[PDB]
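Reviewing the structure listed below.
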Amino acid sequence: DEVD
Amino acid sequence: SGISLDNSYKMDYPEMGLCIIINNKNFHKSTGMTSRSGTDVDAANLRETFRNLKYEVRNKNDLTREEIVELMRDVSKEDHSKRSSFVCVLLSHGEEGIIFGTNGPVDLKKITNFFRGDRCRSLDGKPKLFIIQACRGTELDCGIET
Amino acid sequence: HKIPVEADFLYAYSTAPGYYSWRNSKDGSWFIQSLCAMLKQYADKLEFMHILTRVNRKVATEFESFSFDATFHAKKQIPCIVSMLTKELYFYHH
Ligand SMILES: [Cl-]
Ligand SMILES: [Cl-]
């Protein structure tokens, strides 16, 4: 899970 | 004929329209933006999904801010008379009101302004869809138990 | 005789104003993978706003972040439909  | 109703967009033009997918995965090192692992899965999924809806899909990878603006300008100057709609998918970093080219930001308003009713006449009265996978800031939703 | 120049746009945002948006490096982004699934299942059946509402519920219920960093762990996401459309939108016809 990563953020944009 | 009989009674007619006008509550739904006419979607039986000869073409559904364009689906422009802008897939920004790798960013210029000087920007300090990380690579967006998993975005190719998104782009492939969208290509297949809109292909089966009969959109004319165009995939573009790793565009600078300049290339994004020129691409939208060029597409908005095509003749969409025979097309039912227009779709643009943006996959990139972003913040509120902004999406990133590989070398810097683009105002979302600059992108969508090309398709304004007065600037793209052949899309007048036709649905113009912008699908945006990008951050809109740095807030996090903690959620609440149900 | 005139329509607004801002009429007939729809912005399907992956996340609410001000928020991060989540992307899984293996599976793709929460929003795009839910959007494609609901288009696949419902584009021959539902009006587009109702499809996007199914996307909202799928993202809201089925996803939660996992992180070793307590700042980024156990977080949720709601997408954000912004409609200036003036008619219903069905991808099918006849
Ligand atoms: Cl990828
Ligand atoms: Cl319009």
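Please read every residue number as a count from 1 along the shown chain.
Determination method: X-ray crystallography, 1.9 Å.
Note that Cβ sites are derived from N, Cα and C of the backbone, with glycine treated the same way.
While the structure shown retains the original residue, Swiss-Prot records the mutagenesis experiment C:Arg23 to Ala (Swiss-Prot position 207) with this note: Abolished ADP-riboxanation by C.violaceum CopC. C:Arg23 (mutagenesis position) falls within a strand segment according to DSSP. Sequence-distant neighbours of C:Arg23 (mutagenesis position) (same chain, six or more apart, CB under 8 Å from its CB) are C:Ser29, C:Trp30, listed in sequence order.
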